[PDB]
Amino acid sequence: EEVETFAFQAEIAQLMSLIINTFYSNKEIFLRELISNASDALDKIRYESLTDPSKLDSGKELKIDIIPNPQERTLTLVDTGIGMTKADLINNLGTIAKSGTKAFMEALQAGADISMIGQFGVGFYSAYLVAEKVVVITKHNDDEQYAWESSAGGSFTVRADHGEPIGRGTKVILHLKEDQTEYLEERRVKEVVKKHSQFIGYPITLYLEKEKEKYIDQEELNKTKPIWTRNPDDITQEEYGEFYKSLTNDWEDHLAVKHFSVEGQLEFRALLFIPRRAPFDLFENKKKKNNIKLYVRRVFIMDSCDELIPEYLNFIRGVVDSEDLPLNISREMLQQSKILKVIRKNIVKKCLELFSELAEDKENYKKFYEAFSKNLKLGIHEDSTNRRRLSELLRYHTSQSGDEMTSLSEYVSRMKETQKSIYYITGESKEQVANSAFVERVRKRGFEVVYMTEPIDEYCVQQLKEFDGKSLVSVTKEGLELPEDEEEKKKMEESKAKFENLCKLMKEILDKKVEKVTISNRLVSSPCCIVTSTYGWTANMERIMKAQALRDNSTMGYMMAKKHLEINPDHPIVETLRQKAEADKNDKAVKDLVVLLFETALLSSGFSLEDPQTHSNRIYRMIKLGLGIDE
Amino acid sequence: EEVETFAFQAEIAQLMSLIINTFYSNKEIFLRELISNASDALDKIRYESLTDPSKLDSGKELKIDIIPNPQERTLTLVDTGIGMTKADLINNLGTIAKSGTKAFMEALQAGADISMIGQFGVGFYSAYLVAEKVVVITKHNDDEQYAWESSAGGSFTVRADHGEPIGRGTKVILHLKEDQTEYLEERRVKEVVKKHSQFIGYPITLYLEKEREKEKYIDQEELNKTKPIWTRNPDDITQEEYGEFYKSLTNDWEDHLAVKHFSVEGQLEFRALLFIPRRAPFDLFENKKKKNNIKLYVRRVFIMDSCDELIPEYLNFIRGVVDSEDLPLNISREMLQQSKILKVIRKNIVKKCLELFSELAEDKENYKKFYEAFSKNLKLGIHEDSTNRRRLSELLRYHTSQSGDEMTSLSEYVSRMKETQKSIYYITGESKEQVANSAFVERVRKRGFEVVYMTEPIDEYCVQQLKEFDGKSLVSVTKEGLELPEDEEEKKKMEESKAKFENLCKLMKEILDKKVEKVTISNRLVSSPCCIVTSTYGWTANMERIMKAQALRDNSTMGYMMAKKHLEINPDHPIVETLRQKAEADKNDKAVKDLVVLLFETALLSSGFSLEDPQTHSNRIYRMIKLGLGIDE
Amino acid sequence: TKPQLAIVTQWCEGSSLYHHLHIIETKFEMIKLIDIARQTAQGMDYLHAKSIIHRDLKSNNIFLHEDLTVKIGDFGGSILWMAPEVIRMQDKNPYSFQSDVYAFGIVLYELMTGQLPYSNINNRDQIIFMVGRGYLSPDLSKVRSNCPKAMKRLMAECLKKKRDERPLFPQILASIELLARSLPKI
Amino acid sequence: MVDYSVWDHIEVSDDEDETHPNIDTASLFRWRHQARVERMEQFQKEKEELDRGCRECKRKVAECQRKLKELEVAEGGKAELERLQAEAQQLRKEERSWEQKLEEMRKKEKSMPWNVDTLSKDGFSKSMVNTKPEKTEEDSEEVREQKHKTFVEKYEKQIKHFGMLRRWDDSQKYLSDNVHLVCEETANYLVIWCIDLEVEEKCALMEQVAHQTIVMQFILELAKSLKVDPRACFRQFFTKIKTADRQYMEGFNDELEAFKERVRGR
Ligand SMILES: Nc1ncnc2c1ncn2[C@@H]1O[C@H](COP(=O)(O)OP(=O)(O)OP(=O)(O)O)[C@@H](O)[C@H]1O
Ligand SMILES: Nc1ncnc2c1ncn2[C@@H]1O[C@H](COP(=O)(O)OP(=O)(O)OP(=O)(O)O)[C@@H](O)[C@H]1O
């Protein structure tokens, strides 16, 4: 019956220590914070000018300087902004979690051409990460010049001074520490400024001392203006290329460019790119990927391409500038990581549209395809959402087009009336597969076969199983059937009974090895060949799998497929073999001939022999017999 | 002139807004914080009873309870700890950046023997992240029961309460809001507790309502049952306890193989515990899987488990825990700062893991099982690591030409070589039968030397870097210029024979037409007319096969730089002698061309290389079969 | 003069689990038959807690991966995994969690018996009508010699008659785990 | 201030950081997508039903107002009027209930999250192809002479400023802006500069300048082997020579000694 209210308090010393020793990770962002504050002040004075020009009679230009001094340990950062008055100096620079930018934005009309950085409040106390005593000198239009001095303890002193006049800006003098005296070295300052704040709209300059000992004025800290902000109808080709050269350190130019922008609640503006030739360490990974950055009001937030674009589109460079997002207390990470996955969808969609548009003229597509073709087949393997739009940018060599690649949809046009399914073959070279045993029959009836001669082609063709309602059938798998005449079927049925005896005898001599021996219709001018079964690896896949460095072996026996043998019932050699087998049940010559035939069939059908010395000895004996030497 | 001193201030509403929704992700965190406040409280009452009893007449036991209510949307966190008075309900829970744990630790007389979590003073508003109204009921040994209540924003009430007897402790009631009402279930609370804070020293229990046949209440204390082992002395633990911990830390139906347990009591303090799985996981050589093997623990509270540099790449099978006592930590307690101590931890872990590997190599029954599964990961250390190469090469165990089915070692093989020998001989092939009776190792196995077999790709990848052993060099038996130290009488005989086989060299080089760069005569064969060897600088045959077969090659550069080869013949075989005699007379005949092409192609086939166009060879064989049987035409 | 570095692989489609037990022999011990049954129980529990249903789990859908890792999927006669409510023709929405439980029970029967269910009668129309009315069920005597009793209770509970007296997945998972951590041999 | 309560309920259907080790993904994405589309279509059916019901109810309300205006002149209809009043009042109160249900349904479609196609709507988009004539190489002898004179003189001043040093990272950045600027003529003038430094007999300066020059000429010879200009091949040899292995280091040393002997005898 004695409820009594109170008010929330705050403890100051622990608060300051916690801020400046806990909030941030690195010790190099104080320069970013100071540059952001200077940019805001300049923005304020610029906006205030364009109603009465009586506010620019003391200093007409807007600039930013950096002056190191390694004799006194100072890092002065002069600018020419709006300045601060005494009351405002006490009330914003000495009160944690209160910002003077928000008040200026709120009192300002309703809608203006202004966009400033900073709404939290704890940003200037980050100078004490590397500092021992900070001094601020300031002057406004309607006050005098004041000096502010503190040491991150519990008090600050504010006094009027006489000294060197400034026009209307602010000086920030930083007395550096003893073990942090490596920020007066210029390579370090240049690296920090270029990585963090390089798209600021104002001219940062340095004040080095090189060689009388002169006074150098290197302005080159930023001299590449952002180009995605302006209208897309005023940029003329070449202007893009320069921005590409000065973004990633190249000696050449691009090959395509996209400049889209979405609106609504989540809005951004992107400037994707495509390079000319593939970098030679593209799949070396290891190093953190920095091909797509992410900016908020032209200040770096974080870089990544493991969650902004997929892993098979790592060759694309660009910029993803946005306007407002849920940032962290250190503006280095994003709460609600789902926003990134929302961005990724739009980026992928626009990239695919760009590829489709570029594939129109058939003169620049070859340059893009001969250097970026592995990534498309990598994408087909793991992308279920868009595998139909990525299966139309595939070009293949074919045996009705000499030395020009054809497209898959173009294939389906020039088919025959009764043809079903697409035929393909996978090998190791373009001439090893052109003249093989399997092809020599379907290529005599006017049909078509495509040539998939590469290692990743198997990974692709294992996943893509049908195209436009047509099935991809191989020429080397246990009994392909092709449209044919009835009379041929009757003749083949008769021949099957004709050769029904030697077929079993070969199965007798050849033990566990082959699994079933049969007559085939895929050969016209070769004695015999080897085919595999439906559910299991093919020869090429087995060859690739046996050559992987980091992979296990206890599962090899489960996946390999058996092999059948095909006896072609027209070659004279088989005809005489039947003659021999008909009279004699078992002779040494028949055994030797059968073994040698199987062995050459294994050698010509892609398989690797398990003991070459026996085959070599068998060849040497025959060489010796036919040219003399007795033994 | 005039100097004015001031003092710093703050803005309370904006500061609270910053705390609530700027530096806290993964809302679930709130629960952890609350638990970390109960445990600390309990610890205090466990320290005030050591000097004198009779401060425990109110409660005997210590416990942590959770009660969810699905009807009024509340979640209670009863705890029987030290409690809070009235003067401490306004100076501790009503001031940003003010703790009571730190003041407690200050007053101790440097006796240590206590370790409590938290010294920053902002961890109740994490609980404010999920609820809209917070109520606290508290009692102390020398006050009356009091009630705190707040709804955020410049206000809180501290009235007195007479409505319920609590012996001694605290009771926190959260009033959930409509959006986040998934924390009243079983699975969510269970998962959060089991994943974030399960090694706390006290029995967290739960009081959910079940139905059986009917609102009978259930006691499921099993939220934590496994105690932390890594705080005990290493000598006082047995094998079954270690196995049970390993089983109920990564679900598996078998125990471990070896276990390491050490401590580092220097300026840095941490204690680790590493195991070795009995059988390798299936997906341990993937691309970007979320690695979770070594988990950090600062004062028995989970921090992070991914890390970049805690163990190098090849030590992936090792799984266990690492506990510390002090580290530079963020404000969210999920991320490490400035990442310097990690180097020291990684160095120490690598050293002790190698020590364990050497220790396990004494018995000859477990090492076979260890090496049959994790052999590949050692042959990466010789490649990447460069300061531990010397002592990582002893644990390699190859086959040999004198051990039937028994893997020997390099050091054992060094102590079996004859005096004259000055180098190690190895052969890199595809299988063990294909390599057992080849043509290269035919002279070296007749004198009585020893060759070591190497049949796997990672052997090439390692041997390419390991180039010495005990100051002795490894030389292969499939490369150019291999010398066997022998008497100079047979060397003079070879020199005499190197003059009558001279014209044949240039005839063969002319006919093969820039497919072979030399055709010399050499001493490596006894019963084989030809064999092909490669150059001293360049890929061997099997390495080239492996390079070509693999995907993602980027084959623009590699194709036009490698694959040099030679050819060498022997002056004893009848075939070569007959060929020389025949080519002596006529230098433009026809049979000799066919014969030399056949010999070169067969030698190419049985030496590791792959034919460029396999149809021609097959057609030649078929033609000879036809002609030797009388089919003609 | 600029070596290389070993490169990792991506993944591959491991053998289906209907191939292991029907087209090949591939007979495992009793302990591993327990572990597979637990893995399919846990995975279906996760789906069933986000209102996702599956409508079928044919034994070929299960993919016994490298080493030993079960992974349910969807890629696809099959009148042998269907419930006595699916073969009805009313309201076009007979599907619920209990039908998934029934399909899991039939998978368990195939897994520890080693044979196709309903091997006696071979007529598709006859079987569908019989399951419709004059209903039958697989005879439970066809079991392994060393199979435990705790699961024989679980199997009889999964498929009784109706969709109201069938269990939900947490109880099944708990029972399987309890039986698993008590079995040296029996 | 600092209110982030709007970005609390986003939903993605193909999220890859929430999966089970016993479900294959792949098919999980399709299940999630189908569920989202079905729920959206059910709510769309409800909302369109309410909207068209409100539209036809407003049309019927206008018709009833017309009927009331007609009855203002006529008479007789009371039971129909009472039935219409009662039914319309009950329908209007249940429609108010339905409207409140929709007002809460917007908050629920905030709790049931934003999808991909509610957060943003597209604006402008343009795309270009850059059909540039990638064939530009001026006559070999004329480029040799003109580059020799101009570039060789200027970058000879540059290479004289650079050669007195021995540093690597400085050499790395100097070769970076050299491959920005310099060509083979600068390499030839560096060769002749080393040649006439041999005649001047500065042994230590020979060692330093020969170190740098043989590194540059090894870049040159790798360029000759690959026929790729020294502009395009600078970073790989630099990064493999700063991390050069022991064997590569001794090979480089012996080749340095051999080249020094060759030039001294030249
Ligand atoms: N160089 C400067 N010129 C003018 N005003 C300044 C300058 N530096 C700081 N201020 C003032 O300091 C206040 C804000 O200080 P602080 O940097 O702590 O906050 P913030 O602007 O929100 O943060 P941030 O550093 O992220 O931009 C504002 O009133 C701003 O005008
Ligand atoms: N259940 C509790 N029993 C007793 N004291 C408590 C309890 N919960 C909080 N306190 C007290 O609240 C004060 C401030 O706690 P707060 O949560 O703000 O931060 P902390 O204790 O420093 O950190 P943390 O919550 O991470 O352990 C401390 O004096 C602490 O003892």
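Since chain B takes its numbers from Swiss-Prot, the residues it shows come out as 10-222, 273-692.
Here the Cβ of each residue, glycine as well, is placed from N, Cα and C on the backbone.
Positions annotated as ATP binding site by Swiss-Prot: B:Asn46, B:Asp88, B:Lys107, B:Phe133, B:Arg392. Swiss-Prot lists B:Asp88 to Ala among its mutagenesis entries, and the accompanying note reads: Impaired ATP-binding. Strong interaction with HIF1A, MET, KEAP1 and RHOBTB2. Loss of interaction with HSF1 and ERBB2. Annotation of the published mutagenesis B:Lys531 to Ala in Swiss-Prot: Highly decreases the signal of SMYD2-dependent HSP90AB1 methylation; when associated with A-574. Diminishes dimerized form; when associated with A-574. Reduces interaction with STIP1 or CDC37; when associated with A-574; the original residue is retained in the structure shown. Among the mutagenesis results in Swiss-Prot, B:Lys574 to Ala has the note: Decreases the signal of SMYD2-dependent HSP90AB1 methylation. Highly decreases the signal of SMYD2-dependent HSP90AB1 methylation; when associated with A-531. Diminishes dimerized form; when associated with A-531. Reduces interaction with STIP1 or CDC37; when associated with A-531. The residue drawn here is the original one. For the published mutagenesis B:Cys590 to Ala, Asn or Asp, Swiss-Prot gives the following note: Reduced ATPase activity and client protein activation.
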B:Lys107 (ATP binding site) falls, by DSSP collapsed to helix, strand or coil, into coil
Rounded to a whole number, how many Å is the Cα of B:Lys531 (mutagenesis position) away from the Cα of B:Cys590 (mutagenesis position)? 27
Flanking Cα pair B:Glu222 / B:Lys273, between which 50 residues have no modelled coordinates, distance in Å: 6
How many Å separate the Cα atoms of B:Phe133 (ATP binding site) and B:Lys574 (mutagenesis position)? 80
Filtering B:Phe133, B:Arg392, B:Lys531, B:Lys574, B:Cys590 (recorded positions) by proximity to ligand 2: which pass a Cβ cutoff of under 6 Å to any of its atoms? B:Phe133
Check the Cα-Cα distances from B:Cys590 (mutagenesis position) to the binding-site residues B:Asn46, B:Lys107, B:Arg392 and tell me which is shortest. B:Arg392
Between the recorded positions B:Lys107, B:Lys574, where is the Cβ count within 10 Å the lowest? B:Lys574
Proximity to chain A among recorded positions B:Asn46, B:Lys107, B:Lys574, B:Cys590, where any Cβ pair is under 8 Å: B:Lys107
Residues with Cβ closer than 8 Å to the Cβ of B:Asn46 (ATP binding site), same chain and 6+ apart in sequence? B:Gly127, B:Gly132, B:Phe133
Set of same-chain residues at least 6 away whose C-beta sits under 8 angstroms from B:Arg392 (ATP binding site): B:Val360, B:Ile362
Of B:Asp88, B:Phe133, B:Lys531, B:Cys590, the recorded positions given in the record, which has the fewest other CB atoms within 10 A of its CB? B:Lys531
Cα-Cα separation of B:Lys107 (ATP binding site) and B:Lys574 (mutagenesis position), in Å? 84
State the Cα to Cα distance, in Å, between B:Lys574 (mutagenesis position) and B:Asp88 (mutagenesis position), rounded to an integer. 86
